[PDB]
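Chemist: Structure incoming, see below.
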Amino acid sequence: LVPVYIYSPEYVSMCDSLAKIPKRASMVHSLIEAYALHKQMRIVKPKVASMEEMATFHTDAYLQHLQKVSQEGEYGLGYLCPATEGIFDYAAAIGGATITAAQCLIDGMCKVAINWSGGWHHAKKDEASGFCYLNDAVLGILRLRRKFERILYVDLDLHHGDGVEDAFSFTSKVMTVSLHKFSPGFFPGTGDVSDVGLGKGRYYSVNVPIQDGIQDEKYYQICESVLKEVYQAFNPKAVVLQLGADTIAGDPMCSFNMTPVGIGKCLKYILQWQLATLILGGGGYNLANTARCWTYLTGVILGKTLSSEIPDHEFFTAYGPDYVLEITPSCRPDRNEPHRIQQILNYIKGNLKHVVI
Ligand SMILES: CN(C)c1ccc(C(=O)NCCCCCCC(=O)NO)cc1
Ligand SMILES: [K+]
Ligand SMILES: [K+]
Ligand SMILES: [Zn+2]
């Protein structure tokens, strides 16, 4: 019935410590609360993932090493994933939160479960990557598999959801769809349209490479085109949706030129399928804009229209100088040639023809 909102004071305090997005969790929760949206959701405390729960995907060797280094502060713990004190605990908290959301969906407690602090899509079974030390999305998908036969993973973060795609590269039980920037030197470097999965999983991986400057209209046209085909061919029983906000105009990633409205249209399209849906966050480095985005998306989920004026709350000053919920696109050029986008969409349409349930 009402959406499940994964939250607890302890969980947010933990997430707030993440070095790349300091206090972002509190900002997001704070704005959602200022709009009184929590009163329309079922608040559920997340559990902490146990070593064995994390091991449903990650290797013991990796988890044991992560735990060891987290104690002092060849597993990818380099420049992007430094071994800081307590990182194992922060990771287990987020993995546990996504698993908890998955469990709520399986129990039929709700049709939609939200963990805005999740979405660490780059982590591999035995390697940390791109600020991600644990892949909570994979953990949630594996939990959902207990109830739902086919799971669709959709990743709208600016970056390719390589960790999730790789985890399920060889299977047809989980289809991964990622829309992302694909350019020379842009992390992680994978996900061209020709990347369709491997072996029994061939054609069960979908990738839409996009160039700088994409805006809401074209982005939704692409997303609707792909998801329509995906739904028809794959007939998913549940969905895990990653909504990293690093695609939003104003993000220091300076790549895409989206607004929450565009991402909201993609979300609505998925919500109309009326399937169990696990909602996750992800990237988003302009903190106030990420809070604006996810708060607006929470409103979309609840079917509510929010006031344009940012309500007074703990982080009010961060929304200056205009203090409004809407985000204005930049004047950066759209580098996406219509013909190339059309080619990409047709290539994908053709690939999905190979998918038959
Ligand atoms: C010259 N020098 C020392 C460097 C140059 C470039 C990078 C980099 O791109 N790093 C990758 C940035 C991480 C992208 C992950 C963001 C995200 O939200 N993923 O989902 C690093 C160092
Ligand atoms: K993506
Ligand atoms: K797959
Ligand atoms: Zn990202």
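Note that the numbers count up from 1, one per residue, in the order the chain is shown.
According to its header, this structure was worked out by X-ray crystallography, 1.8 Å.
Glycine residues also receive a Cβ, built from the backbone N, Cα and C atoms like all the rest.
For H122, the entry in Swiss-Prot reads active site, proton acceptor. If you look up Swiss-Prot, you'll see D157, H159, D246 marked as divalent metal cation binding site, on the strength of experimental evidence. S26 to E (Swiss-Prot position 39) appears in Swiss-Prot as a published mutagenesis result, with the remark: Decreases the deacetylase activity. Mutagenesis annotation in Swiss-Prot: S26 to A (Swiss-Prot position 39), described as Enhances the deacetylase activity; the structure shown retains the original residue. Looking at Swiss-Prot, you'll find the mutagenesis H122 to A (Swiss-Prot position 143) noted as follows: Loss of catalytic activity.
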Chemist: Calculate how many Å lie between the CA atom of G73 and the CA atom of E74, with the 8 residues in between left unmodelled, and give a whole number.
Modeler: 16
Chemist: Which one is it, among the recorded positions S26, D157, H159, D246, that lies nearest to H122 (mutagenesis position) by Cα separation?
Modeler: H159
Chemist: Roughly how many angstrom lie between the C-alpha atoms of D246 (divalent metal cation binding site) and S26 (mutagenesis position)?
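Modeler: Between the alpha carbons of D246 (divalent metal cation binding site) and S26 (mutagenesis position) there are 18 Å.
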Chemist: Using a Cβ cut-off of under 6 Å to any atom of ligand 2, determine which of the recorded positions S26, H122, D157, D246 qualify.
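Modeler: List returned for ligand 2: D157.
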Chemist: What's the CA to CA span in angstrom from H159 (divalent metal cation binding site) over to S26 (mutagenesis position)?
Modeler: 24
Chemist: Other residues with Cβ within 8 Å of the Cβ centroid of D157, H159, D246 at the divalent metal cation site?
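Modeler: For the divalent metal cation site, the extra neighbours are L158, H180, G244, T247, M253, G282, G283, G284.
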Chemist: Check each residue in the chain of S26 (mutagenesis position) that is at least six apart in sequence and keep those whose C-beta is under 8 Å from its C-beta; list them in sequence order.
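Modeler: Expected: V12, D16, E314, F315.
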Chemist: Under DSSP, is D157 (divalent metal cation binding site) part of a helix or a strand, or is it coil?
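Modeler: Going by the DSSP assignment, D157 (divalent metal cation binding site) belongs to neither helix nor strand, so it counts as coil.
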Chemist: I'd like to know which of the recorded positions listed (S26, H122, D157, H159) lie near ligand 4, counting only a CB under 6 Å away.
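Modeler: So the answer is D157, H159.
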